[PDB]
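Trainee: Submitted below is the structure of interest, expressed as structure tokens.
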Amino acid sequence: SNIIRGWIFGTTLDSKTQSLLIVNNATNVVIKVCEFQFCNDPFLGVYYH
Amino acid sequence: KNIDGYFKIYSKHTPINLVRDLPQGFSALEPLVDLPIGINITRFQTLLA
Amino acid sequence: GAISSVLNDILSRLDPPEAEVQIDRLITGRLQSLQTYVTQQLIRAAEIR
Amino acid sequence: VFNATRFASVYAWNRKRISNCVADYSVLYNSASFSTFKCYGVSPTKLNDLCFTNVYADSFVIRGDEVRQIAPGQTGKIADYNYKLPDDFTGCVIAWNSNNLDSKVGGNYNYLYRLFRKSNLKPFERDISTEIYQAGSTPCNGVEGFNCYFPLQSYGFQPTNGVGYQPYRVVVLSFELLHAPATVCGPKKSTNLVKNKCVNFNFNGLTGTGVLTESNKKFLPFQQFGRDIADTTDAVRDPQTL
Amino acid sequence: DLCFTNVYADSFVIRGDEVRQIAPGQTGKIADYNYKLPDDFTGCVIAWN
Amino acid sequence: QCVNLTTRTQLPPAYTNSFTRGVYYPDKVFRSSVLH
């Protein structure tokens, strides 16, 4: 069901370091290297079927 | 893997028929892209839907 | 001990000032291989004779 | 890349992917300023004969005293701390002077550098972290103080300083070579393809003597060169037509 | 201690950025175009301001 | 973003065997009927 969406590759998983974020938002394969505000539980949900 | 600041990814997709524990088989993984991320990766997570 | 095993790579990469450092490593590696092989043949020919 | 307006700093340096173009270094000789020019893994006379797969330009501005630090196997505040080159670095280093543009009368504080780093990071790595370095035993808690120094300082960029203190621009080229399909190849005109005759072939810079025949081998789309037991190139792929 | 047979002086004036180009196996507007040194060049290069 | 899930059940990290997984092409080079 395409549940694996991507990863977050970082050092400390925080804004104190530079991290990789490879995801897929069902349109484009998004690969970004930014200073991310890391959430404790990243997810992408589908709603109200 | 991230060695010498050169993130190598290797992708392989094949159809399977599986309920349970990882199948006894073989598949040669092929490189898709090459990402010059230039970071340090020690910890990571995985997105789910 | 050289940067590569192929003679055609060093002829396509390095100058003859920098290739004689590298090709003479290939020549010595191939001559010692032949001096290995002729040693293995003469001892074997002494066994057959 | 070489004639841009403003470069980036050394801790965060722009890495523009050079793909699908003609590597002609004779265009740069109209306005040439190249002070040092060293290719460690390759030779500069083969730049027109040999061509490269994935050319990456490493553009940043540092102090003129630390240009020799950009080398595989050196240290410094540039080499050991933020911009490290690999041990197997097969590439070229192109650097030149920038007194006429990057020197300000008052001072150019926009070009920062990393002076305090905790450990020895991996080569080809960028570091945009602005965390306060802990030089002592007390926790810094993200503020400055005793043994708590801000890691990003700036050089003195004035045209009246010493020439070793003057900012030198630098662009370093890195590539994978003779294993991958080549996208960037320079202004050497290709010739006709001759089959069933012993010729002197040149495929993506790889020169040698061989016979070109058709085959039933089907290469993968990421594969260019076919090799043998003896490790020599047994088959290539035509980059123009499939 | 060693002395030489046919010493030839190569006297000219170029830009200060291109002095390292005078070497066996380099390029430039001086090395590649008009003043080229041989691959088997056994000699000395003396330059000054 | 900051809101975490509440249906997470603490379960022990069990172990799994792999048969022959983890093999990739080390470079971009074609090879035919060889053992490299």
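Numbers in chain F track Swiss-Prot; the residues on display, in order, are 14-49.
Header says: electron microscopy, 3.0 Å.
Cβ atoms here come from the backbone N, Cα and C positions, even for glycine.
OK, Swiss-Prot features for this one:
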VARIANT   F:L18 to F  In strain: Beta/B.1.351, Gamma/P.1, 19B/501Y
VARIANT   F:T19 to R  In strain: Delta/B.1.617.2, Omicron/BA.2, Omicron/BA.2.12.1, Omicron/BA.2.75, Omicron/BA.4, Omicron/BA.5
VARIANT   F:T19 to I  In strain: Omicron/BQ.1.1, Omicron/XBB.1.5, Omicron/EG.5.1
VARIANT   F:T20 to N  In strain: Gamma/P.1
VARIANT   F:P26 to S  In strain: Gamma/P.1
Trainee: Would you count the other CB atoms within 10 A of the CB of F:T20 (variant position), including those on all shown protein chains?
Mentor: 4
Trainee: Take the Cβ of F:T19 (variant position) and count every other Cβ within 10 Å, whichever protein chain it belongs to.
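Mentor: For F:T19 (variant position), the 10 Å Cβ neighbour count is 5.
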Trainee: Can you tell me the CA-to-CA distance separating F:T19 (variant position) and F:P26 (variant position), as a whole number of Å?
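Mentor: With the alpha carbons as reference points, the distance is 19 Å.
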Trainee: Of these variant positions, F:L18, F:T19, F:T20, F:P26, which are close to chain A by the rule of a Cβ under 8 Å away?
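Mentor: From F:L18, F:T19, F:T20, F:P26, the ones near chain A are F:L18.
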Trainee: What's the CA-CA gap between F:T20 (variant position) and F:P26 (variant position) in angstrom, rounded?
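Mentor: Each residue's Cα considered, F:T20 (variant position) and F:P26 (variant position) end up 17 Å apart.
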Trainee: Rank the variant positions F:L18, F:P26 by the number of other Cβ atoms within 10 Å of each Cβ and report the first-ranked residue.
Mentor: F:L18
